[PDB]
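Asks: Below is the structure I would like to discuss, written out as structure tokens.
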6 protein chains.
Amino acid sequence: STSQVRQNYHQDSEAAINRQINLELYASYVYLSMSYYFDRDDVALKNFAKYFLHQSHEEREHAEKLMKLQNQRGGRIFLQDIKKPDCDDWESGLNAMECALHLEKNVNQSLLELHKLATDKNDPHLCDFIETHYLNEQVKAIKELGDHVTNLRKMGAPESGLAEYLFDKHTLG
Amino acid sequence: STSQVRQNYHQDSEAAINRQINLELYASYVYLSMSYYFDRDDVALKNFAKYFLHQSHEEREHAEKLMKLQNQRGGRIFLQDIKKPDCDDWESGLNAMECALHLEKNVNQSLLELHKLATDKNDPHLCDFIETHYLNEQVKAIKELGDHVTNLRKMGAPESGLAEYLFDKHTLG
Amino acid sequence: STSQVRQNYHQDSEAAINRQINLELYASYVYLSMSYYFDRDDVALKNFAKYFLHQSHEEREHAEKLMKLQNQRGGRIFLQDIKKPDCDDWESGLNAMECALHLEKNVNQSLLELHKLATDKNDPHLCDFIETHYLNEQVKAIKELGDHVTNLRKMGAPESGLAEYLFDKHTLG
Amino acid sequence: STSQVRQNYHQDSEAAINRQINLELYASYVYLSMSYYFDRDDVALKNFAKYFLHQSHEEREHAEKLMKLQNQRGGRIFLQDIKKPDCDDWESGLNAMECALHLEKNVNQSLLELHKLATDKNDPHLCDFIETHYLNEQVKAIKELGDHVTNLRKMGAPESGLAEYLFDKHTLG
Amino acid sequence: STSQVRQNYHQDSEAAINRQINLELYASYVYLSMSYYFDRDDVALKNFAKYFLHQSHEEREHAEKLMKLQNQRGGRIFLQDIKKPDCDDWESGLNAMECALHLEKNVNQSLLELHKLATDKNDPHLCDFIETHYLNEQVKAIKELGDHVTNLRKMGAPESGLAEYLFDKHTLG
Amino acid sequence: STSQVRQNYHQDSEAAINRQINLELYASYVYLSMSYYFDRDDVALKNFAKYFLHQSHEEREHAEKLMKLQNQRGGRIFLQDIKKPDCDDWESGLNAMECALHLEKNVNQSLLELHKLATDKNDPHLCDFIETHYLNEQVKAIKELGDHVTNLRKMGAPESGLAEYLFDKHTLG
């Protein structure tokens, strides 16, 4: 049953990769919903939609990378249902940005837990892969999301709408 | 009397094309008036004028397309008077945009009624022509006008004038 | 009420510009009707249609130039109804050419009357504008229309149809 | 027996495609005969021959397009005999043009009947295919044939031969 | 509540678009699973994986197109859970191809039902959109899948493995 | 009645050219049917279809060449009905190739009989024309068809289907 190429790959590190795979798919779905909310005519903030769409594409490519890694090491991929996003209305841009930040922090925590599991089982390849492809990019994305939120807050009230328009036109545009 | 090339063309589908022709001409006249209102020195919003002038040119070309279609199918074109626009003063930019939206919705309703008449008389060529050249563009234009109006509203009060200046400079410019 | 930029501009020279504006629009409408008559399949003279369509475009651009001049000097533009062309059938090409000539002569007379009014009120800018953009072009157009008519007459009878075909193919084509 | 890919394709819409296929082949044969009549030395009108040869090639390509459509939807093609053209002598150019016009009108009527049958059976693909590839081109061809006939008639008598030579040299050449 | 741009858009045509959206997402998920099955080392058929991955990308882009259409017409998008693929092991290449064919036929049936609903409510824009972007491509894809299956069957037994290798190397490669 | 340019052209050599013309048209029809049989989805051999389609185009051009020759020498062309192909199903590729070979041999025999008739009437132009344009190409085509058949036979049984696939992919592709 075990693949001819499998070597130094544990059952736990396979189930964890599958769960991370599902989580990345769910994140991509959430970002798709976020972007196509801001694509609506009652919102009409183009650059927000483009930003979230790019985030969704990046999450999808990361899930594909995980699946390729699973196949290379001799693991077998198991696909599960993808749960729909939390909200159907994502409110103002200040709140969407804060929901994206929380999602990114959750995914980063999951990656760190996976790294802990990998170092538990003495698997240098998995640790190297996670370090190379995931952690630093997650830190950069979280830093960028933090900057955007503080700038939105700096502008913000009293004239919230003008502020949201100018942030859309200057920063993200 | 009937043209040598006429075939599967009904009297009703000819009168309707003529009426649509007149309506398109009237729309072009209205957009010309809109643009040359904003060209005035007491308004001085250039990009609004350019936008409405482009709308007028598009309406004119659509009327010419209808006239060409009428000639190809063997119909005879009848030209009627073009009534002057409703207003001489088009108020702020928020109101001009809302008058353009209403005009576009009226023209779209007329096109849908023409399509209904065409399918009544079993004329696939007219339905194909309307579908290809008119409907989708009307939907796109109405969507674009809706986005502009919501953004203008988002900025808007308290500082309406600064908002109208920044929308002119960023979006339409 | 009077514009901040208005200076040496009289009420009469504003109403006259508006009337000339309406007359140019009516001329453009007439030329559109002329061209789309010859676009018909029972006439089928392409070059005549192209010629009249070019005339219509030129008249439209001249009306736009008048409107720009009105806006620059501080006048306010007033748009009125555009009356439909005189005829629905424009007969042979010899008669269309003679209706175009009469229309051009009428417009030239209107321009000369406007110049007389301008010199009445001691307004050098309006006289310079009319001289630069309108008079010489009107003279050239009338001369060209006269040449075409005499050539059509030279060919003409007995074989009128062959003559009209060869004039269409050689001169206007 | 039914093909694995067949779906929403009716027996009637298959027989009709086969009959249209045969009709297009017959039209191509007729146009070949027309062109190679005018290629003769007692006629010697080159441009007429080239025009009819182009018509024949277009009809052939349309028949091939129908056959490809039949194969894509899971239908089976049935080929029948191609009947020879009506005439062996196609008379003057005025009469050939009028026989081409009648053939085109017949084919257009057949296409409209096929569209009626397609909408009877609730088949959107066939209606879309007919609308996209056939109807508008048929209308354009009929309009062009009508123009040529009226110009030939305009020239025509008394000097019919000179007229036919000049139409050959100028229009079709 | 109703959007400013909504016109001639029915509740039914909105729910149907949402359901089609979910179905396209599910199809993309299934094709992703198919490709990453054949990416495994115990299968090792590269071209099959690339083919199914391309299918998944196409399905994703089609879902995005549907979502854009929903937003343009004034509808509001509702996202639901995406169910996991049917199988975890997709067997030989002959069976994967037959599961892809069935999925494509199901999606085509759903599109035809949506077209029926659209023509029920007298909505020409939706019918034109479906005809332009979806139906013909579905027919082409089903035809291509049918060809591949018959060729695989032609080779096939007795030497099934060599046949599957040569089909992978020649046709899909 | 006799053409001004006719010289050293016999009635027999005219009827024979007409019959050869009809035979070439029939051959082109047969090759069209052959190609569009292999275009079907239950056969799915592309290169066979392309090969037979090329054969059909070549036969058509040869018929046109014969018609031009007939017109140059002062003969008058007579078109007759084109009979439909023998079969509606052309079986495996081995049998289609053998039906093409027989058709080519029949046409070559007809050409040789025409040459015999031409030398009977002391007509060097016709003999030169046949020698230059037809005979050698017929020999080359028959040789090529013989090679393909022997290679198909060499592969062939036991694994006929794999053999037909590899011949399609390598030789004709």
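Since chain C takes its numbers from Swiss-Prot, the residues it shows come out as 5-177.
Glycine too: its Cβ is placed from the backbone N, Cα and C atoms.
Okay, so Swiss-Prot annotates it like this:
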type: DOMAIN; residues: C:11-160; note: domain 'Ferritin-like diiron'
type: MUTAGEN; residues: C:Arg23 to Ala; note: Abrogates interaction with NCOA4. Fails to localize to punctate lysosomal structures
type: MUTAGEN; residues: C:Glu28 to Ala; note: Reduces iron binding and oxidation rate; when associated with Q-87
type: BINDING; residues: C:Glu28, C:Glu63, C:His66; note: Fe cation 1 binding site
type: BINDING; residues: C:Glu63, C:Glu108, C:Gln142; note: Fe cation 2 binding site
type: MUTAGEN; residues: C:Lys87 to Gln; note: Reduces iron binding and oxidation rate; when associated with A-28. No effect on iron binding but the oxidation rate is severely reduced; when associated with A-108
type: MUTAGEN; residues: C:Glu108 to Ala; note: No effect on iron binding but the oxidation rate is severely reduced; when associated with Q-87
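Please situate the listed features within the shown structure.
Replies: Cβ neighbours of C:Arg23 (mutagenesis position) (same chain, under 8 Å, six or more residues apart in sequence): C:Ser114.
Under DSSP, C:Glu28 (mutagenesis position) is assigned to a helix (H, G or I) in the three-state scheme.
Secondary structure at C:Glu63 (Fe cation 1 binding site), as computed by DSSP, is helix.
Sequence-distant neighbours of C:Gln142 (Fe cation 2 binding site) (same chain, 6+ apart, CB under 8 A from its CB) are C:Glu108, C:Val111, C:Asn112, C:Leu115.
C:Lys87 (mutagenesis position) carries neither a helix nor a strand DSSP state and counts as coil.
In this structure, C:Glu108 (mutagenesis position) is part of a helix by DSSP. Within 10 Å of the C-beta atom of C:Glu108 (mutagenesis position) sit 20 other C-beta atoms, taking all shown protein chains into account.
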Asks: When each of the recorded positions C:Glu28, C:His66, C:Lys87, C:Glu108, C:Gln142 is checked against chain B, which show a C-beta distance below 8 angstroms?
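Replies: Answer, by Cβ distance to chain B: C:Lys87.
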Asks: If you take the centroid of the Cβ atoms of C:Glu63, C:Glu108, C:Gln142, the listed Fe cation 2 site, which other residues of that chain have their Cβ within 8 Å of it?
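Replies: Here the nearby residues are C:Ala31, C:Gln59, C:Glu62, C:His66, C:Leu107, C:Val111, C:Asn112, C:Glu141, C:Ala145, C:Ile146.
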Asks: Other than C:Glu28, C:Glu63, C:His66, which residues of the chain come within 8 Å of the Fe cation 1 site, judged by Cβ distance to the Cβ centroid of those residues?
Replies: C:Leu29, C:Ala31, C:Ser32, C:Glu62, C:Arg64, C:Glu65, C:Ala67, C:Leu70, C:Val111
Asks: Who sits close to C:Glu63 (Fe cation 1 binding site): which same-chain residues at least 6 apart have their Cβ under 8 Å from its Cβ?
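Replies: In sequence order, C:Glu28, C:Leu29, C:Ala31, C:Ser32, C:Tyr35 meet the Cβ cut-off.
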Asks: Taking DSSP three-state, what's C:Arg23 (mutagenesis position) in: helix, strand or coil?
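Replies: It is helical.
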Asks: Inside 10 Å of the Cβ of C:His66 (Fe cation 1 binding site), count up the other Cβ atoms and send me the figure.
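Replies: There are 22 such Cβ atoms around C:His66 (Fe cation 1 binding site).
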Asks: For C:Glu28 (mutagenesis position), what is the tally of other C-beta atoms lying within 10 angstroms of its C-beta?
Replies: 24
Asks: Rounded to the nearest Å, what's the C-alpha distance separating C:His66 (Fe cation 1 binding site) and C:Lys87 (mutagenesis position)? Just drop the number here, would you?
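Replies: The Cα atom of C:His66 (Fe cation 1 binding site) is 18 Å away from the Cα atom of C:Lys87 (mutagenesis position).
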Asks: Name the secondary structure element type, per DSSP in three states, that contains C:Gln142 (Fe cation 2 binding site).
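Replies: It is helical.
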